[PDB]
Amino acid sequence: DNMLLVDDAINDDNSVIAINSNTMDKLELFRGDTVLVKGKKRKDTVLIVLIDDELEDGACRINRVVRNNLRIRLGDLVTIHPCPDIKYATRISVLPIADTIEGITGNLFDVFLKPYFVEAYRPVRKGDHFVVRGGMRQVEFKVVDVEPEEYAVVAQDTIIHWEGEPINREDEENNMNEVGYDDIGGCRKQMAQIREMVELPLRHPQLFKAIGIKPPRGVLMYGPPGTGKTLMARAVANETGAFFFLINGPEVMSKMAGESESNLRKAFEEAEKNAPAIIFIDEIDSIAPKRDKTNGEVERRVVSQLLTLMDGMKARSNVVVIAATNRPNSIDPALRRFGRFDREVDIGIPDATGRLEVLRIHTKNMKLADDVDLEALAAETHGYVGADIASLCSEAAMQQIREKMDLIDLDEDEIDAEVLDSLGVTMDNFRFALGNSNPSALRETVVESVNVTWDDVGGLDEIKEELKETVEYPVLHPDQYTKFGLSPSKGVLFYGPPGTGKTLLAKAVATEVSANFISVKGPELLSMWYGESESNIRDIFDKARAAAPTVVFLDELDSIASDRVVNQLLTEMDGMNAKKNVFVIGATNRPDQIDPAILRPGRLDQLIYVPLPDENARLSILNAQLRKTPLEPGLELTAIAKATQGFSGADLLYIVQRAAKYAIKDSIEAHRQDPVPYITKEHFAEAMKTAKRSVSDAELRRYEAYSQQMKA
Amino acid sequence: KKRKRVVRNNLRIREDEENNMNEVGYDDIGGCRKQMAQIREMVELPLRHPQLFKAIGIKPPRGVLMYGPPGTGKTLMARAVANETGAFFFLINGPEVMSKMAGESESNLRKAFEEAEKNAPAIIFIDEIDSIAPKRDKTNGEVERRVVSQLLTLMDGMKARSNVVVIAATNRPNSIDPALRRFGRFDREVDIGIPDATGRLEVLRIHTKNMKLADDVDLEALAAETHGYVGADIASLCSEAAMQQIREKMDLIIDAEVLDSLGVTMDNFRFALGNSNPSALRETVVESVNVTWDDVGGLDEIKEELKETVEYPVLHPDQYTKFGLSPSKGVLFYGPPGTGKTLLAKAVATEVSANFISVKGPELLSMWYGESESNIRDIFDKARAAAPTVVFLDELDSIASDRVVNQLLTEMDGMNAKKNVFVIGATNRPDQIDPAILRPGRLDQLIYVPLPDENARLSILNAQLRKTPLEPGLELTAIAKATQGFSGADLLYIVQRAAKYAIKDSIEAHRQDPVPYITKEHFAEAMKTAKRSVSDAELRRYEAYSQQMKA
Ligand SMILES: Nc1ncnc2c1ncn2[C@@H]1O[C@H](COP(=O)(O)OP(=O)(O)OP(=O)(O)O)[C@@H](O)[C@H]1O
Ligand SMILES: Nc1ncnc2c1ncn2[C@@H]1O[C@H](COP(=O)(O)OP(=O)(O)OP(=O)(O)O)[C@@H](O)[C@H]1O
Ligand SMILES: Nc1ncnc2c1ncn2[C@@H]1O[C@H](COP(=O)(O)OP(=O)(O)O)[C@@H](O)[C@H]1O
Ligand SMILES: Nc1ncnc2c1ncn2[C@@H]1O[C@H](COP(=O)(O)OP(=O)(O)O)[C@@H](O)[C@H]1O
């Protein structure tokens, strides 16, 4: 409980902290000594304590400037420690800030030397910002350097130096060197995993010695481009507070031979010198790509040198290596063996909550208009990684500038601040920017989370129970299976008429067990077969393993029934270990062309027939579609359900869509000539008159015959 | 020992001590008794007592070549033998020597060779020897043609009469320039495969000698459940289990009291296995099997025929030599699917205690299309190196061009008759099999595999259910009688369906051990929910084919 609550202070003094005597009693502090207050992200300061009985016990009084310097807000908890090693300063060097001296010239250092340090003995520390009043201005300077270390106190005999040039303020902010856990959202699981795999070796190495194990060193995080890998690495490095050193694949690969090895050796040696340290790499694929395609000697020697350096790392050393790559399988396989990068992590596209958090983080400095509905943007935007969200915000701001430019004239070199005061980003700007966006992650197989429950599934209760017994029990009750000795099956294959609710079933299954759904359509398999596609099935299954538990989906599996892809799929699936929580769900409308090998035990052996929806199922599905669209009061869907015998979910959805389109057209005409913003009976009448069936009766008979044949 | 409580520690019987990972004697290796013995024989004797070779008057062999799946401890094995013999050890990396400049690699090589020679009680251990001297037909570049030539010159120019032994390691045997296999070079071949259950148990004991294991440990169970795991995988599993234990204990967090409570339990090992993934099965490997003869049921005449075919020629080769008959090696099992052909092959291999090798249809197709890590040549070379062995070719009807068939025929013809290499072929479509493979001196013997009989079905049911609980008083004879016309696969499916029903009932009861076993009603429900997977047409076709063959 030594931590104390941060409180707003009316006083503007930069070297006085007022606390109650009971606050000293808690730590048994003695009057007349400075105290060290440490906040977050390795931010600390030393303040002269005063007794103010007015303040209630546990309440402090620190000006806003000190809190801003510490990077903390009101109401935070800061650790307070005594100052047994209080020391005075012998030589301090400080420089001014040019933007803070605007409007007044001259040398105010001499003006501030005496009045501000007249036997004050104000404790000082590296990087502190202190504000002094000169003439008609209040100028803030920074503590460039102080001796003796580490913080010391500003004694009168201390020699003060001011020989140098002013340094910008926002330059430090944009350095990117200061980013904590707060600057990331939507990666709670991956962030926690990285923290566990990094902090423990560095913060508490004694655990591994106590338990008798060599702590892991090789951590490899991979994900879609522009997903925040570098930002997450920087954030964790700063939060740890250990020494940092970064290597860029493009940078190292851009220098002639020899120089690359020299740089790598120097980096490793320097990191070893200043342990604990973290070594980070970027685009490790570029320096160590797949050997099967790059036969050049330069990359061979570079990768060999990297391997030798990794192997030669001493047994006991607080150094952790982190690598980044878009393709998990692109890097040379030699790096993935034990004693090297083995702790693999996959980062997927953020879900709705992740998108909301990212948008909140980015939209923290722009002049957001009064009417903003970030929740709606999060709901609409799917498949957007953080980088695309930042681009969307930038484009919306650009559109706002387009709208507001008419007031000003661009020829003049100055813009009136009155216009600047009016700048604001409205919802329409975000809508337009979203309309002019271009997501790219979704075009490739990427792991994403789904949140579909059994409610969305319109019926098929028996299939629901069968699927539950098949999947959920081994995922949440493996003890029973181990006790009985029965291994869990993994190969499930749905077959039936198209548009009967298969993908939604797979999503629901993935949601129930809280697993990362993976989608792989038949065209993707065909492209992989022809080689045009980048990722291969091996990559898909490696990502599935790294993201376990997972549910992989194979749509139109008959579209590849080609034999090489089938053979590779069989090999990868059989190689999978059953104990791992990995499941494959195949779908096909023609369960006859599939090669017999796929149906062997230990593979896609479970066969599930998907029948057409029943009247109750049709009614439930229609209700599910009609959740946001207002309906004519008294509208009855039972007649529609009864008149739609043999229909499929897709056909019912299209019926709803055409009815909505007719209602919209009627509204347009009425408005041109919104009193009627909903649908009425006539639209449904037209829709049902324009009804049909996507499946012929012959196909239904064939499906029934095949299902009965499989039963017998 | 090693040319060396406090006294014992000093004689080996602050980081500079532990980091110096040396003196790793025979104690720190398990599951490689045969290979360890071979390497010891080929290393210690030339070095320790070269006088013996002079006395017998013959030059000791020097060129050794080990190969095995990656991460099997080849480098560790070389280091251990070098430390045991007390001599100096040298290590070279193939990519490293290839990494350096064009002329720099040749320098490195010659300087290392001369430095070793001047001070040469020692072993020169090359690594990734394939990289420096890959298959000549594939790469013939300038540096590729230069470094290999320099290495060949150095090897052939070995001064002899010295105490230098050269050892090379490659994941695949037929992945180096063949010129290195001739006499006066790497000739003594050694194969290392995935260890058996005993080897994995030994590895686990070796690694788990410092970790604070919990009170209850069943390393025998871990060895039984872990199959196809290399030593590196075992070490990774142990590390993962320790990490899981640390994570579990991290929720309460340093005080020494908590550190004193650290303990690795069975749950941690189970979780680590759940998060493990061995990388050895996908490649063809050599192992051992222990399929007991009495394990299977029925087919007694087939058992006796196979015994006469395999055991007697190898058990009493003197009789065959005196008569002159050579051992039979071409056998082809044919019959309906799911009749346990692989089980019979494994049992036969266990009879002679040979190293069983398996090749599946997907591997055949991968080799056919050209995209595959290894070709039939590698499989046969490993079979020869690890002799005696029993190679199993599954789904010979899946190679329906003819390049793979021609290669297989050539390899089968090439091997010498005396060498103890046997081939067992399996196929459910005997018609498609190429007639050429049926010629004398090849896969000539045909063995029909009939479906199991009532007694065989009962034996199969009993064997499969030994490791599963059952209701006391249950009679499976009625089940066996009421399952005529089925196969082993159908019986296993019914058993697993009954187990699934028991699991469901137990889970529902716990939600609401009431039934830790399976009752008769469960079997009744399973059988009523399952039926034969083989039609009568297939049986009639098999009978007709058998009669035609008899004719
Ligand atoms: N939570 C977040 N997740 C992802 N990107 C984020 C997040 N918050 C901000 N960003 C923005 O994303 C970019 C940071 O990710 P970055 O572009 O470095 O990822 P990357 O593609 O993994 O990088 P690299 O260039 O190292 O391969 C910056 O634009 C940052 O503003
Ligand atoms: N008897 C053993 N067999 C296999 N591995 C073992 C054995 N004893 C220990 N190990 C562990 O397995 C690994 C074997 O050594 P190492 O990691 O060098 O693999 P390797 O197969 O020799 O490597 P490479 O072939 O790539 O040079 C090490 O982790 C070693 O600790
Ligand atoms: N139980 C259900 N049966 C059929 N369709 C359903 C069911 N529940 C919902 N639907 C609807 O079916 C439509 C088609 O879903 P989709 O996954 O494309 O089907 P498919 O996988 O058969 O092509 C979706 O709009 C979905 O809302
Ligand atoms: N005597 C036996 N005859 C037939 N099958 C058996 C026998 N003993 C065990 N089995 C079962 O046969 C199964 C092997 O099936 P499968 O691999 O299809 O046979 P094969 O590959 O030899 O055609 C094993 O799971 C095993 O439980």
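Numbers in chain A come straight from Swiss-Prot, and the residues shown are 33-593, 607-718, 748-786, in order.
The deposited model was determined using electron microscopy, 3.6 Å.
The backbone N, Cα and C atoms fix where each Cβ goes, and this holds for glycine too.
In the three-state DSSP assignment, the secondary structure recorded for A:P257 (ATP 1 binding site) is coil. A:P257 (ATP 1 binding site) is surrounded by 12 other CB atoms, counting those within 10 A of its CB over all protein chains shown. The ATP 1 binding site feature in Swiss-Prot is assigned to A:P257, A:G258, A:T259, A:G260, A:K261, A:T262, A:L263, A:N358, A:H394.
There are 24 other Cβ atoms within 10 Å of the Cβ belonging to A:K261 (mutagenesis position). Per Swiss-Prot, mutagenesis A:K261 to A is noted as: Moderate reduction in growth rate.
A:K261 to T appears in Swiss-Prot as a published mutagenesis result, with the remark: Probable loss of ATP binding. Complete loss of catalytic activity.
According to Swiss-Prot, the mutagenesis experiment A:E315 to N carries the annotation: Severe reduction in growth rate. Non-local contacts of A:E315 (mutagenesis position) by the CB criterion (under 8 A, 6+ apart in sequence, same chain) comprise A:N280, A:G281, A:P282, A:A356, A:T357.
Quoted from Swiss-Prot, the note on the mutagenesis of A:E315 to D is: Severe loss of catalytic activity without affecting cooperativity between the 2 ATP-binding regions. Slight reduction in growth rate.
Swiss-Prot lists A:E315 to A among its mutagenesis entries, and the accompanying note reads: Moderate reduction in growth rate.
According to Swiss-Prot, the experimentally introduced change A:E315 to Q is described as follows: Severe loss of catalytic activity and cooperativity between the 2 ATP-binding regions. Lethal. Restores cell growth; when associated with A-358; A-369; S-471; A-471 or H-475. Under the DSSP three-state reduction, A:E315 (mutagenesis position) is assigned to coil, being neither helix nor strand.
Every protein chain considered, the tally of other Cβ atoms within 10 Å of the Cβ of A:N358 (mutagenesis position) stands at 17. Among the mutagenesis results in Swiss-Prot, A:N358 to A has the note: Slight reduction in growth rate. Restores cell growth; when associated with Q-315. The residue drawn here is the original one.
Secondary structure at A:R369 (mutagenesis position), taken from DSSP and collapsed to helix, strand or coil, is coil. Other C-beta atoms found within 10 angstroms of the C-beta of A:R369 (mutagenesis position) number 16, with every protein chain shown included. Mutagenesis annotation in Swiss-Prot: A:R369 to A, described as No effect on growth rate. Restores cell growth; when associated with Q-315; the structure shown retains the original residue.
Listed in Swiss-Prot as a mutagenesis experiment, A:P471 to A or S is described as follows: Restores cell growth; when associated with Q-315. A:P471 (mutagenesis position): 16 other CB atoms within 10 A of its CB, across all protein chains.
Where Swiss-Prot documents A:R475 to H as a mutagenesis experiment, the accompanying text is: Restores cell growth; when associated with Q-315. Summarising the environment of A:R475 (mutagenesis position), the number of other Cβ atoms within 10 Å of its Cβ, over all protein chains shown, is 10. Secondary structure at A:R475 (mutagenesis position), taken from DSSP and collapsed to helix, strand or coil, is helix.
According to Swiss-Prot, the ATP 2 binding site annotation covers A:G531, A:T532, A:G533, A:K534, A:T535, A:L536, on the basis of similarity to another entry. Around the Cβ of A:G531 (ATP 2 binding site), the number of neighbouring Cβ atoms within 10 Å comes to 19. Mapped onto three states, the DSSP output places A:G531 (ATP 2 binding site) in coil.
Around A:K534 (mutagenesis position), the same-chain residues six or more apart in sequence whose CB sits under 8 Å from its CB are A:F526, A:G528, A:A632, A:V655, listed in sequence order. A:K534 to A or T appears in Swiss-Prot as a mutagenesis experiment; the accompanying note says: Severe loss of catalytic activity. Lethal.
Under the three-state DSSP scheme, A:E588 (mutagenesis position) falls in the coil class. For A:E588 to D, Swiss-Prot lists a mutagenesis experiment annotated as follows: Moderate reduction in growth rate.
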- Note on the structure: Students should find that the recorded positions A:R369, A:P471, A:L536 with a Cβ under 8 Å from chain B are A:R369
- Message: With every protein chain in view, what's the tally of Cβ atoms within 10 Å of the Cβ of A:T532 (ATP 2 binding site), excluding that atom itself?
- Response: 23
- Task: Grab the ATP 1 binding residues from the record (A:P257, A:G258, A:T259, A:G260, A:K261, A:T262, A:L263, A:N358, A:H394) and give me their largest CA-CA distance in Å.
- Result: 24
- Message: Can you give me the Cα-Cα distance between A:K261 (mutagenesis position) and A:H394 (ATP 1 binding site) in Å, rounded to a whole number?
- Response: 17
- By CA-CA distance, flag whichever of A:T259, A:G533, A:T535 among the binding-site residues is nearest to A:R475 (mutagenesis position). A:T259
- In sequence order, the recorded positions (A:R369, A:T532, A:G533, A:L536, A:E588) whose C-alpha falls within 10 A of A:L263 (ATP 1 binding site): none
- Query: Can you tell which of the recorded positions A:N358, A:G531, A:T535, A:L536, A:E588 lies nearest to A:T259 (ATP 1 binding site) in space, using Cα positions?
  - Reply: A:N358
- Have a look around A:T535 (ATP 2 binding site) and count the other CB atoms within 10 A of its CB, chains all included. 17
- For A:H394 (ATP 1 binding site), identify the closest of the recorded positions A:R369, A:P471, A:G531, A:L536, A:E588, judging by Cα separation. A:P471
- Message: Suppose we screen the binding-site residues A:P257, A:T259, A:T532 by Cβ distance to ligand 1 with a cut-off under 6 Å; which survive, in sequence order?
- Response: A:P257, A:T259
- Item | Between A:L536 (ATP 2 binding site) and A:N358 (mutagenesis position): CA-CA distance (Å) | 29
- Message: For A:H394 (ATP 1 binding site), which of the three DSSP-derived states applies: helix, strand, or coil?
- Response: helix
- Taking only the Cα atoms, work out how far A:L536 (ATP 2 binding site) lies from A:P471 (mutagenesis position), in Å, as a whole number. 23
